[PDB]
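Shown next, in structure tokens, is the structure this report addresses.
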Number of protein chains: 2
Amino acid sequence: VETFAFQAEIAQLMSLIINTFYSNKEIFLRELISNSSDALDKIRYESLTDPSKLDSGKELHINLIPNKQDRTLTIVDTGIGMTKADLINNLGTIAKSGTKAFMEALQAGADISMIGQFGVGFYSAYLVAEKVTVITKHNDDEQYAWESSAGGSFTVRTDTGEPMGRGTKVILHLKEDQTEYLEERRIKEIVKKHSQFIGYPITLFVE
Amino acid sequence: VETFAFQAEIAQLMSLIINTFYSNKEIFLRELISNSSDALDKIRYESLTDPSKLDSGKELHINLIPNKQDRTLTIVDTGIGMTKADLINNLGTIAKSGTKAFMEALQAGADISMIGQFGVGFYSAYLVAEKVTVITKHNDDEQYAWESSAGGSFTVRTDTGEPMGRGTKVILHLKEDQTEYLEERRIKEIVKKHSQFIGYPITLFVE
Ligand SMILES: CC(C)c1cc(C(=O)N2CCc3ccccc3C2)c(O)cc1O
Ligand SMILES: CC(C)c1cc(C(=O)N2CCc3ccccc3C2)c(O)cc1O
């Protein structure tokens, strides 16, 4: 288990998300699904010119898995996945994101729902989750587990639990008062409201 | 001068944009600026780990250049730019875009303003332009000019006019009835309405 610090501005953004009063939390799901879609776009695109990249799974889809007993909502995709390095650079640093622009926007009148415009939508997970686990598998690396309850750090370790094939799985350990998002009709409502046009099957599992 | 065919679905999307009655054309600028921003994000990001990528220009900005005499609106950025190959793959084929999802969305109630959600916002240029020229320079290639008046094809050639350094320049040869978008106050209005939060300076040139 390796423990890393978030880049300062990331930590600041996370704090903002966790601490700002903002009721319209449901947008977290849209942003996660949107990331999934992007990742699926990427493998689809690369696999045009190299079909062997599908050897780890041809089906391109997104699964939504609620679990009331564990109080978790899991979003799984069969997208391109992330290597260890992608994982650490993309989740722990500003990278190609508009972290700064977002935080500045928030001061100039913008609202949190616009987070996706700035390439940092993943962190909206922290509107509803006390902890977030990201399990990922890229064709070019082994399976890794990223994890963070915020507070300025995250961990990365190899994951030898259930091999995934290829893709990314985001496990949301929900806050106590956010169990709303484990309810079939609530989830259905949100997907219809915000993600009806996504170009990949979205399957909502039942319990 | 090499002449290429658009991938069928691209050609179909372009036709849709050109032929669909849709008054809210001003969104074209938002989408172009958004592409610019993304491209600037990318060079910013790569230049963290390799500062020599800025040798071709350290300033990261977007310029808006109207020209009433030529009836053109030009959008210039100092982003990462595109190689010849990126140019041909990214503008001529579906690539990583949601072209299909967009066109399907349009049938299921979506509207053209949502084009950006599907990674094909560039083509909104054809709401206002009869022709679009894209001049680009990536650190890893020479300067190239892409061009298309739609109708199913585009051309690519080396550009030895004015070297750019690094970046992408989108020249919009406006349709006769769209000279609206050469007016300083109109442009100002649109940038404020749709692109106020972009994280790079946007400079509007005067004539
Ligand atoms: C944890 C967040 C950030 C996240 C990342 C991915 C992912 O694997 N990439 C892989 C690389 C890539 C390439 C293009 C577009 C998006 C992505 C995201 C995903 O599928 C879902 C997610 O919710
Ligand atoms: C003609 C359209 C498509 C377009 C492309 C670019 C561009 O150079 N890339 C370069 C590669 C890249 C990488 C990440 C995000 C966007 C972009 C767009 C741009 O700066 C502006 C544009 O309006």
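Swiss-Prot numbering applies to chain B: residues 17-223, in that order.
If you check the header, you will see the structure was determined by X-ray crystallography, 1.8 Å.
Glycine is no exception: its Cβ is also placed from the backbone N, Cα and C atoms.
According to Swiss-Prot, the experimentally introduced change B:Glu47 to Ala is described as follows: Strong ATP-binding. Strong interaction with HSF1, HIF1A, ERBB2, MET, KEAP1 and RHOBTB2. No effect on interaction with TSC1. For B:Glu47 (mutagenesis position), the Cβ neighbour count at a 10 Å cut-off comes to 21, with all displayed protein chains included.
Record note (Swiss-Prot) on the mutagenesis of B:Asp93 to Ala: Impaired ATP-binding. Strong interaction with HIF1A, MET, KEAP1 and RHOBTB2. Loss of interaction with HSF1 and ERBB2. Los of interaction with TSC1. B:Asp93 (mutagenesis position) counts 28 other C-beta atoms within 10 Å of its own C-beta, drawing on all protein chains shown.
Here the residue is the original one, but Swiss-Prot notes a mutagenesis experiment at this spot, B:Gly97 to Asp: Abolishes ATPase activity. Its Cβ placed at the centre, B:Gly97 (mutagenesis position) has 27 other Cβ atoms within 10 Å.
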What does DSSP say about B:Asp93 (mutagenesis position): helix, strand or coil? strand
Cα-Cα, B:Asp93 (mutagenesis position) versus B:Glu47 (mutagenesis position), nearest Å, comes out at 13
Near ligand 2 by the Cβ criterion (under 6 Å), the mutagenesis positions from B:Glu47, B:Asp93, B:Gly97 are B:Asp93, B:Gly97
Distance between B:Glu47 (mutagenesis position) and B:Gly97 (mutagenesis position) at the Cα atoms, whole Å? 16
For B:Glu47 (mutagenesis position): DSSP state (helix, strand, coil): helix
